[PDB]
Amino acid sequence: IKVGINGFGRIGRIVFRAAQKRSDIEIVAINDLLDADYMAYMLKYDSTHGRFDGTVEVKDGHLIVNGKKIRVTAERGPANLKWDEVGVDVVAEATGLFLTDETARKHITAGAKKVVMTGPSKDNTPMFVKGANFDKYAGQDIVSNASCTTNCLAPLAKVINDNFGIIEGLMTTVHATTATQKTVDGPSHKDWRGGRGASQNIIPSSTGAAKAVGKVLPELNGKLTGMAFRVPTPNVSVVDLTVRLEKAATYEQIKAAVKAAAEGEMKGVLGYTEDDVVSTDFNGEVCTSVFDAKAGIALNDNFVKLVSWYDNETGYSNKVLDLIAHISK
Ligand SMILES: [Ag+]
């Protein structure tokens, strides 16, 4: 499966690094407003995930990563990309600028077969999260992988709902710093709080990742919404799911249910741990949701507080390839 990446940002670079560890997905073309010499630098060195495992050179204005040529372009218009020349099947849309079917279809016009958005769709484009609704894919040409927080809350909420039933849920993600925020109190027209100093503040932020669970899980629609807190960590976030259960269940029964799915139908997606883990213990975690058993707490048999870790970069990126590989079946 030849895959072309549009937008060599944080998600774009981690999708590239995760593809080097897979055999069914091969990156063949990258497009961003950067020269080839700069793209080789942002791949070779990474402050969060260390140096790149492999070789990377620049020749003829193109990258040579692990002895494989990769076409580099800087087309601002998605239709002028000419994916026919390099032969791309699925385009990884990782710019955040084209999150609609009208704007993402320019890759189909440019010579691609399918498009996967690395973000929550802004229109009626269907969103798919692994372990939640990957079976509901009906061969659409443009899909979406929702958000990274949705890829963490949906697999956990599905197991809790299928076992005990969620009447109403209220979540909160202690999120890490992203490239949206500022290092120092700067301007931010869309979000005033987001313009404050990231390394100095606990910045509240609104998110619709919990309300988006109702789209990938129609049985939980209108039963989930939440918020966020941006904290001065470079990577790895954690959600705080607070749900009211329909069936009475103890915490030891909740741990056994999450552990059964972690070792069963949701292996590789929903993780499970009983260790004294912290955030940096999940830097580079492939799982999109790791349930922290000792961190959670319950008030009674029908009101519990669940804790689940997730990497907002590595975990979501690996599930972008999993969505590319699923639509290609
Ligand atoms: Ag996130």
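Per Swiss-Prot, chain A residues shown: 3-331, in order.
Determination method: X-ray crystallography, 3.1 Å.
From the backbone N, Cα and C atoms, a Cβ is placed for every residue, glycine too.
Sequence-distant neighbours of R12 (NAD(+) binding site) (same chain, 6+ apart, CB under 8 A from its CB) are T180, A181, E315. Classification of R12 (NAD(+) binding site) by DSSP places it within a helix. Summarising the annotation, Swiss-Prot assigns NAD(+) binding site to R12, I13, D34, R78, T120, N314 and lists experimental evidence as the type of evidence.
When secondary structure is read from DSSP and collapsed to three states, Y43 (variant position) falls in the helix class. When other Cβ atoms within 10 Å of the Cβ of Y43 (variant position) are tallied across all protein chains shown, the result is 13. Where Swiss-Prot documents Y43 to I as a natural variant, the accompanying text is: In strain: ECOR 70.
For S149, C150, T151, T180, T209, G210, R232, the entry in Swiss-Prot reads D-glyceraldehyde 3-phosphate binding site. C150 (D-glyceraldehyde 3-phosphate binding site) falls within neither a helix nor a strand when secondary structure is assigned with DSSP, and so counts as coil.
For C150 (D-glyceraldehyde 3-phosphate binding site), the Cβ neighbour count at a 10 Å cut-off comes to 26, with all displayed protein chains included. The annotation active site, nucleophile is assigned in Swiss-Prot to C150 on the grounds of a curator's inference.
Sequence-distant contacts (6 or more apart, same chain, Cβ under 8 Å) of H177 (mutagenesis position) comprise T151, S207, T209, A230, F231, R232, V233, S239, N314. When secondary structure is read from DSSP and collapsed to three states, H177 (mutagenesis position) falls in the strand class. For the published mutagenesis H177 to N, Swiss-Prot gives the following note: Reduces activity about 50-fold.
Counting only residues at least six positions away in the same chain, no Cβ atom sits under 8 Å from the Cβ of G266 (variant position). Swiss-Prot lists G266 to D among its natural variants, and the accompanying note reads: In strain: E830587.
While the structure shown retains the original residue, Swiss-Prot records the natural variant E267 to A with this note: In strain: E2666-74. Within the same chain, residues at least 6 positions away in sequence whose Cβ sits under 8 Å from that of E267 (variant position) are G133.
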Taking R78, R232 as the binding-site residues to compare, which has the smallest set of other Cβ atoms within 10 Å?
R78
Between the Cα atoms of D34 (NAD(+) binding site) and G210 (D-glyceraldehyde 3-phosphate binding site), find the distance and write it as a whole number of Å.
28
D-glyceraldehyde 3-phosphate binding residues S149, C150, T151, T180, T209, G210, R232: largest Cα-Cα distance, in Å and rounded to whole number
17
Whole-number answer please: how many Å between the C-alpha atoms of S149 (D-glyceraldehyde 3-phosphate binding site) and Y43 (variant position)?
27
